[PDB]
Amino acid sequence: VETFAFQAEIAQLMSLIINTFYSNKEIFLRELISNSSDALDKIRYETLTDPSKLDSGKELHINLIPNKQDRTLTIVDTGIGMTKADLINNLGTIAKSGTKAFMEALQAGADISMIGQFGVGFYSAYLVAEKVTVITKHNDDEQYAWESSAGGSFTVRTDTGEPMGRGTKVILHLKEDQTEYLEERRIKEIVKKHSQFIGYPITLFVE
Ligand SMILES: Nc1nc(N)nc(-c2cc3ccccc3cc2Br)n1
C-alpha cells in the first residue's frame, strides 16, 4: 500500500469542495457519468484500429449501484480504464492545472457546477462523499485501488477484490446527510435531468 501527496492545488480544491456548503450537489453524478462516457469513447476509439483491445470486454456501458448497507453509491464503466501510472498521475498531475484554474474561476465568479469545464469534475464527488475509492483496470496494467479522504494525500494499491476485465469503478462513501442518493427514484431522476444524452447504456442496480 503506497501513499502519495496530492499536488498542493488539488488538495486545496478537494478540501474546499469537501467543506463547502453547496446547494446543487446532485451535479456530481453528471460529472462522474461524463468521465465514464469519455472513458468509453477512448476504449472504443482504440478498437476501431484494433479489435483485440476488446478481448477484455466487448460491452460498452455504465452501471449505477447504490448500497444502503454500506452507504455507498458506485458508478461503474467498462471504459479504457487507467494504468497505475495514469491512476497516480491523473489524480496527482493534471489538476495542478485544472484544479487551480477552476479555483481561480470560482473567485472570478463561476459556481461549483462548472467544475467539469476544467477537466477535473471527478473531484465534485467530495460534495456528497467523505471518502472516494477508485478501482480501475487498464488493458495493459493490472487492477488497482485508489483512495482518499481529502486529507492532502491518497493511497494506491493492487486491488485484491472482484476482478473486472476492463474499466473504472468509482466508489462513493457517502456523507451522513447525503444518503438521499441511494434512492432509486432520486438517482433515476438525476440521470434523466443531466445525462439524457450519454451515448452509452446506463443501468441502475436497485436493491
Ligand atoms: N471513469 C473514468 N475513466 C477514466 N479513464 N478516468 C477517470 C478519471 C479521470 C480523472 C481526470 C482528472 C482528475 C481526476 C480523475 C479521476 C478519474 Br476516476 N474516470
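We number chain A the same way Swiss-Prot does; the residues here are 17-223, in that order.
Cβ from N, Cα, C; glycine included.
Quoted from Swiss-Prot, the note on the mutagenesis of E47 to A is: Strong ATP-binding. Strong interaction with HSF1, HIF1A, ERBB2, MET, KEAP1 and RHOBTB2. No effect on interaction with TSC1. For the recorded site, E47 (mutagenesis position), the DSSP three-state label reads helix. Of all Cβ atoms in the shown protein chains, 20 besides its own fall within 10 Å of the Cβ of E47 (mutagenesis position).
Reduced to three states, the DSSP call for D93 (mutagenesis position) is strand. Other Cβ atoms within 10 Å of the Cβ of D93 (mutagenesis position) number 27 in total over all chains. One mutagenesis experiment named in Swiss-Prot is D93 to A, and its note says Impaired ATP-binding. Strong interaction with HIF1A, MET, KEAP1 and RHOBTB2. Loss of interaction with HSF1 and ERBB2. Los of interaction with TSC1.
Neighbour list (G97 (mutagenesis position), Cβ cut-off 8 Å, at least 6 residues apart, same chain): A55, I59, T152, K153, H154, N155, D157, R182, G183, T184. Swiss-Prot lists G97 to D among its mutagenesis entries, and the accompanying note reads: Abolishes ATPase activity.
In this structure the alpha carbons, written CA, of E47 (mutagenesis position) and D93 (mutagenesis position) are 13 Å apart.
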